[PDB]
Amino acid sequence: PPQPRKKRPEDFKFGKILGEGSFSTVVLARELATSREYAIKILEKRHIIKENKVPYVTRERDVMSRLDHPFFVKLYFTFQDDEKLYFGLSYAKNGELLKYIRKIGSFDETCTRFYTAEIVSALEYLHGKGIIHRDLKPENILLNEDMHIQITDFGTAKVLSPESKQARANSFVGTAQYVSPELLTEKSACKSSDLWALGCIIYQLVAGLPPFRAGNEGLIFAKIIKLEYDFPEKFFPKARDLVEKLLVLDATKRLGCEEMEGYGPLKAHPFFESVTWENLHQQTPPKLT
Ligand SMILES: Nc1ncnc2c1ncn2[C@@H]1O[C@H](COP(=O)(O)OP(=O)(O)OP(=O)(O)O)[C@@H](O)[C@H]1O
Ligand SMILES: O=S(=O)(Nc1nc2ccc(Cl)cc2s1)c1cc2ccccc2s1
């Protein structure tokens, strides 16, 4: 069918900068005709052309256009003018999960469980569509007005080809603290690489910092491939067990991966015993304190 009229910059009143990326800026904007607020990601054409970033922009648009699930930032529209590309995104009013980890220091068990469950639910959806995120981290897990998660940053995601039953992706992307050992050693990532990142994130929610810590990337890489980390005291025992079943060097042995028979066993883990999985995005999140 036809679609709505293509939008233009003059259709919006732009407000504050929400954040700045290496080759993008996200600005809060109100659509004049509706009074709706959007986070509009803006890229300068000559800059991403000069700096060979066009593939990432195309990737972000293509991957986001495939998503239809409440735990992801939504791509509503795109438009361009002579100088710029514009992505109209849902506005995640409460910002990055990382902000809350820093502020509060350590999530309690109820909050760790709830937010872990939402991330697991989101990954189940993404992996079911054959998509690897590859840069899952608290900075990329935003929070909407109701404090549900909104995962973002899909420019470095990968749609695995169904036609070839593709399992491995060859682009080297990610963030050192959360990068999987297989990417470092085998030079490819798989869906299970996101489960490794999940393990790091669960650890971080409880411990306050992610498990592989150092002042530079190479030192972090060295720890990752040796599985060199420890748990702080008082780390919730069932959460520790879960993390130990995710932070596994062999990607085929991580709870939740295809070779471990998928998300059923992961959702069945004792840490999640009280979770109602079916309708998390309609549940009231526990207050973060
Ligand atoms: N949909 C959104 N709603 C609210 N805030 C957002 C949204 N998308 C991004 N932001 C904020 O804007 C910041 C900049 O995002 P952008 O994707 O342009 O760069 P980045 O991913 O932070 O940086 P880099 O691309 O260099 O890794 C984000 O870190 C986030 O805090
Ligand atoms: O189909 S696209 O891949 N075409 C593109 N045209 C350009 C032009 C200049 C630059 Cl720097 C990148 C792209 S890429 C595309 C359009 C668009 C608009 C807004 C947000 C993302 C994208 S991707």
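We number chain A the same way Swiss-Prot does; the residues here are 71-359, in that order.
The header says X-ray crystallography, 1.5 Å.
Any Cβ shown, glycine's included, is placed from N, Cα and C.
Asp205 (active site, proton acceptor) has a Cβ environment of 20 other Cβ atoms inside 10 Å. In this structure, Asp205 (active site, proton acceptor) belongs to neither helix nor strand by DSSP; it is coil. What Swiss-Prot lists as active site, proton acceptor is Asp205.
What Swiss-Prot lists as ATP binding site is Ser92, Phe93, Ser94, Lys111, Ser160, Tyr161, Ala162, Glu166, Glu209, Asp223. Proximity of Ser94 (ATP binding site) to non-local residues of its own chain (separation of 6 or more, Cβ distance below 8 Å) is seen for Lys111, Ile112, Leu113, given in sequence order.
Under DSSP, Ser241 (mutagenesis position) is assigned to coil, being neither helix nor strand in the three-state scheme. Neighbour density for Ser241 (mutagenesis position): within 10 A of its CB lie 17 other CB atoms from the protein chains shown. Swiss-Prot gives this note for the published mutagenesis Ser241 to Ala: No activation.
Quoted from Swiss-Prot, the note attached to the mutagenesis of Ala277 to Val states: 3-fold increase in kinase activity. Cβ neighbours within 10 Å of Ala277 (mutagenesis position), excluding its own Cβ and spanning all shown chains: 22.
Sequence-distant neighbours of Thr354 (mutagenesis position) (same chain, six or more apart, CB under 8 Å from its CB) are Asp216, listed in sequence order. Look at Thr354 (mutagenesis position): DSSP puts it in coil. Listed in Swiss-Prot is the mutagenesis experiment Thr354 to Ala, annotated as follows: Abolishes phosphorylation by MELK.
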- Query: Out of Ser92, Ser160, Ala162, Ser241, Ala277, the recorded positions in the record, which is closest to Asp205 (active site, proton acceptor) when you go by Cα distance?
  - Reply: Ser241
- Query: From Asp205, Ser241, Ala277, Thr354, which recorded positions have a C-beta atom under 6 Å away from some atom of ligand 1?
  - Reply: none
- Note on the structure: Neighbour count check, CB within 10 A, over binding-site residues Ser92, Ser160; minimum at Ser92
